[PDB]
Number of protein chains: 2
Amino acid sequence: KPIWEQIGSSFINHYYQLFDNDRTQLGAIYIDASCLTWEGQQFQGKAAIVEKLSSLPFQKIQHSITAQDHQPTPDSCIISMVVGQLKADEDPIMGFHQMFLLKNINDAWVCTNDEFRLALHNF
Amino acid sequence: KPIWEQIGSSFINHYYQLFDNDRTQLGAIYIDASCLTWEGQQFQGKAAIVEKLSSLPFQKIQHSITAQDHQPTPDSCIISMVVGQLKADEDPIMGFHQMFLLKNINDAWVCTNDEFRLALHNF
């Protein structure tokens, strides 16, 4: 209901729908200084991020969100923590958590920081 | 190696050293504008946060970090993601996910945003 929560949820929904259906379009939600750390691998800068995301087999994956937490930051950014499980077909692959730091630039929400970790947690 | 990693890493170690030894000292790394979401419950400000953390029904608390990721934000902040297990007295070991967002205020790195969530770590 709160503004930061409405935007955070909308973004998360938008992010996973893009990821599970059109990864190539994800670049649109990042900026040059964005950072992504995927399973320990650091990809600093949009060029690096777009290459990594586009190098993922994921020729069939789907994310299932079990829980999400959103908070506004002092600088009016939105920090979001997502926890869930990513599947294949319908049978469970790893469990995961993902943190996003969202910032509004030229009036558009973009992700400046993306961190993803796989985890054998059922949540 | 990178500066943000050295700092965030340094912050994380200290944070858990305090948490595991005297939760009432955690006031030093939080400020009034600080937001804490603990297992879905939200608190704002140093006083409410230390209050909440201090109220956890535990005598001995021990965090075990299995992985930590740090990145710099476009606003000179450091965003940290931690995963590990938690041991509180005689409670079964449970995995946890925790995100911190750090900002330098008055020559001091403080946490403006914190999100903690446990995994129903069975076994």
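Numbers in chain A come straight from Swiss-Prot, and the residues shown are 4-126, in order.
Method on record in the header is X-ray crystallography, 2.3 Å.
Keep in mind that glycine also has a Cβ here, set from the backbone N, Cα and C atoms.
Quoted from Swiss-Prot for the published mutagenesis A:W7 to A: No effect on interaction with GDP-bound RAN. Decreased interaction with nucleoporins. Decreased localization to the nuclear pore complex. Decreased GDP-bound RAN and other proteins nuclear import. For A:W7 (mutagenesis position), the same-chain residues that are 6 or more apart in sequence and have a Cβ closer than 8 Å to its Cβ are A:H73, A:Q74, A:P75, A:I81.
Sequence-distant neighbours of A:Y19 (mutagenesis position) (same chain, six or more apart, CB under 8 Å from its CB) are A:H66, A:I68, listed in sequence order. Following the DSSP three-state reduction, the secondary structure of A:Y19 (mutagenesis position) is helix. Among the sequence features in Swiss-Prot, the mutagenesis site A:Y19 to A is noted as follows: Loss of interaction with GDP-bound RAN. Loss of GDP-bound RAN nuclear import.
Within the same chain, residues at least 6 positions away in sequence whose Cβ sits under 8 Å from that of A:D23 (mutagenesis position) are A:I64, A:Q65, A:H66. Swiss-Prot lists A:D23 to N among its mutagenesis entries, and the accompanying note reads: No effect on interaction with GDP-bound RAN. No effect on interaction with nucleoporins. No effect on proteins nuclear import.
Under its mutagenesis entries, Swiss-Prot includes A:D23 to A or N with the note: No effect on interaction with GDP-bound RAN. Increases GDP-bound RAN nuclear import. Increased interaction with nucleoporins and localization to the nuclear pore complex. Inhibits the nuclear import of nuclear localization signal-containing proteins.
One mutagenesis experiment named in Swiss-Prot is A:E42 to K, and its note says Loss of interaction with GDP-bound RAN. No effect on interaction with nucleoporins. Loss of GDP-bound RAN and other proteins nuclear import. The DSSP secondary structure for A:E42 (mutagenesis position) is coil. A:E42 (mutagenesis position) has a Cβ environment of 12 other Cβ atoms inside 10 Å.
Quoted from Swiss-Prot for the published mutagenesis A:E42 to D: Loss of interaction with GDP-bound RAN. Loss of GDP-bound RAN nuclear import.
DSSP assigns A:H66 (mutagenesis position) to a strand in the three-state reduction. Counting every protein chain shown, the number of other Cβ atoms lying within 10 Å of the Cβ of A:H66 (mutagenesis position) is 17. Experimental mutagenesis is annotated in Swiss-Prot for A:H66 to A, with the remark: Loss of interaction with GDP-bound RAN. No effect on interaction with nucleoporins. Decreased proteins nuclear import.
Where Swiss-Prot documents A:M102 to E as a mutagenesis experiment, the accompanying text is: Decreased homodimerization. Secondary structure at A:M102 (mutagenesis position), taken from DSSP and collapsed to helix, strand or coil, is strand.
A distance below 8 A between C-beta atoms marks A:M102 as the mutagenesis positions from A:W7, A:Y19, A:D23, A:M102 lying next to chain B. Each residue contributes its Cα atom, and for A:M102 (mutagenesis position) and A:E42 (mutagenesis position) those atoms are 12 Å apart.
DSSP classifies A:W7 (mutagenesis position) as helix under the three-state reduction. Counting Cβ atoms from all protein chains shown, A:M102 (mutagenesis position) has 27 others lying within 10 Å of its own Cβ.
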